[PDB]
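Novice: Before we start, here is the structure in question, set down as structure tokens.
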Amino acid sequence: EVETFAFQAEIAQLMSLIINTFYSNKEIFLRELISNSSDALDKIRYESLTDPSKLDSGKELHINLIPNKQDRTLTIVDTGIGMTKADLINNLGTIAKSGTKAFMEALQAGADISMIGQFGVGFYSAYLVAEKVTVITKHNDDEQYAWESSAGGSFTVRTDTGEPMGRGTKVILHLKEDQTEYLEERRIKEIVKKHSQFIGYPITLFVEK
Ligand SMILES: Cc1noc(-c2ccccc2)c1CO
């Protein structure tokens, strides 16, 4: 059973701007998602300092980068706090609405897309390189859910029946046909070494066989 929701008008405009604006420095998407993963690991680690049982779903705190040339997907996995159903449908957008509005005003005030993280909506930079994004997420207080959007103004949410994650978030980028350089090992290493050198968790790049 799948539920289809419309994006809030502000987020829907930001997504259509990110897809249709010809911006060359597309590599910043990886920094934004790695930074989001780092935040999510901070929250579960902090919660566990007063409640060690919060880690029963998984003690490891890491970020995995998994390119797949055959599927043309780049997957960013983290074992962070994860996201609830309410997060995917309401709470993340409600927190963002002000940053999304402010980000559009800044884009006319001399700012470029690369400052998207300063407004808390960096996740949507995924659509610089991806035609479709799938998010698998698992929060200690909720079930495993699958979020998906190809932009176009709507997204879907469903209960995920696949491989249980335990805890964390998996972002699956279905890359555009002209953005396959981000499936290359030496390219990913360059972006990590240039944009995410100071992340307080291990970032493991999975090499394809
Ligand atoms: C802000 C914001 N608004 O929505 C999200 C989000 C992230 C993952 C899946 C679905 C929505 C964010 C995170 O930056």
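So for chain A, numbering is Swiss-Prot's, and the shown residues are 16-224, in order.
Placed from the backbone N, Cα and C atoms, the Cβ positions cover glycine too.
According to Swiss-Prot:
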- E47 to A: Strong ATP-binding. Strong interaction with HSF1, HIF1A, ERBB2, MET, KEAP1 and RHOBTB2. No effect on interaction with TSC1 (MUTAGEN)
- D93 to A: Impaired ATP-binding. Strong interaction with HIF1A, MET, KEAP1 and RHOBTB2. Loss of interaction with HSF1 and ERBB2. Los of interaction with TSC1 (MUTAGEN)
- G97 to D: Abolishes ATPase activity (MUTAGEN)
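Looking at the shown structure, what environment does each listed feature sit in?
Specialist: Sequence-distant neighbours of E47 (mutagenesis position) (same chain, 6+ residues apart, CB-CB distance under 8 A): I131, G132, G137, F138, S140, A141.
For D93 (mutagenesis position), the number of other Cβ atoms no farther than 10 Å from its own Cβ, over all displayed protein chains, is 27.
For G97 (mutagenesis position), the same-chain residues 6+ apart in sequence whose C-beta sits under 8 angstroms from its C-beta are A55, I59, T152, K153, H154, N155, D157, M180, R182, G183, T184. Look at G97 (mutagenesis position): DSSP puts it in coil.
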